[PDB]
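Scroll down for the structure; my scribbles are underneath it.
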Amino acid sequence: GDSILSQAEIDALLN
Amino acid sequence: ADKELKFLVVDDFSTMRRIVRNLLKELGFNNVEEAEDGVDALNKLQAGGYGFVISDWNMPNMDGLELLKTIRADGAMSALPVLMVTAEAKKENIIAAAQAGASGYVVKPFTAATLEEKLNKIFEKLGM
Ligand SMILES: [Mg+2]
């Protein structure tokens, strides 16, 4: 699913 | 947070490494080494002494994910904080990276502010 995420979303699924 | 912490900045693009190096300097970190790709990074990491790795995702010979997996599987490098710095931001990567154990993820271009934030949360989550 080639979907570009926002920095805000990356922080949400990372940690 | 020891401003003496040796960083290995990995990116196949010189200008980007220069930018990162300088953003680190602006933040107080002057102990910065550069690598051109995953293999070159590993060749340098074996020499021990590195305390943080900032790695680009796309590089020839050995990309960021493979470098991260390689570091996490090596007994000696295993605990090395690794911050992925890529231009993209595909959901798959974020997932892969996290799965592989990336300490953090940042989308370039980024500011010293953003970097400082990320570095702080990682130094925190850990112990530095
Ligand atoms: Mg690259």
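Residues displayed in chain B correspond, in order, to Swiss-Prot positions 2-129.
Per the header: X-ray crystallography, 2.4 Å.
Placement of Cβ uses the backbone N, Cα and C atoms for every residue, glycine included.
According to Swiss-Prot, the features are:
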{"type": "BINDING", "residues": "B:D12, B:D13, B:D57, B:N59", "note": "Mg(2+) binding site"}
{"type": "DOMAIN", "residues": "B:7-124", "note": "domain 'Response regulatory'"}
{"type": "MUTAGEN", "residues": "B:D12 to A", "note": "Abolishes magnesium binding"}
{"type": "MUTAGEN", "residues": "B:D13 to A", "note": "No effect on magnesium binding"}
{"type": "MUTAGEN", "residues": "B:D57 to A", "note": "Abolishes magnesium binding"}
{"type": "MUTAGEN", "residues": "B:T87 to I", "note": "Impairs chemotaxis; when associated with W-106"}
{"type": "MUTAGEN", "residues": "B:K92 to R", "note": "No effect on chemotaxis"}
{"type": "MUTAGEN", "residues": "B:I95 to A or V", "note": "Enhanced CW flagellar rotational signaling activity"}
{"type": "MUTAGEN", "residues": "B:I95 to D, K or M", "note": "Loss of CW flagellar rotational signaling activity"}
{"type": "MUTAGEN", "residues": "B:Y106 to W", "note": "Impairs chemotaxis; when associated with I-87"}
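B:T87 (mutagenesis position) carries a strand DSSP state (E or B). Within 8 A of the CB centroid of the Mg(2+) site residues B:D12, B:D13, B:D57, B:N59, the other residues of that chain are B:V11, B:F14, B:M17, B:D38, B:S56, B:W58, B:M60, B:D64, B:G65. The mutagenesis positions recorded for this entry are B:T87, B:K92, B:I95, and the Cα of B:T87 lies nearest to that of B:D57 (mutagenesis position). For B:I95 (mutagenesis position), the nearest of the recorded positions by C-alpha distance turns out to be B:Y106; the candidates were B:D12, B:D13, B:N59, B:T87, B:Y106. Residues B:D13, B:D57, taken from the mutagenesis positions B:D13, B:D57, B:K92, B:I95, are distinguished by a CB atom under 6 angstroms from ligand 1.
Look at B:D57 (mutagenesis position): DSSP puts it in a strand. Straight-line distance linking the Cα atoms of B:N59 (Mg(2+) binding site) and B:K92 (mutagenesis position), rounded to a whole number, equals 16 Å. Separation of the C-alpha atoms of B:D12 (mutagenesis position) and B:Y106 (mutagenesis position): 15 Å, rounded to the nearest whole number. Here the C-alpha separation of B:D13 (mutagenesis position) and B:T87 (mutagenesis position) works out to 12 Å. In this entry, B:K92, B:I95, B:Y106 stand out among the mutagenesis positions B:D12, B:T87, B:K92, B:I95, B:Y106 as having a C-beta under 8 A from a C-beta of chain A.
Taking only the Cα positions, the spacing between B:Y106 (mutagenesis position) and B:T87 (mutagenesis position) is 8 angstrom.
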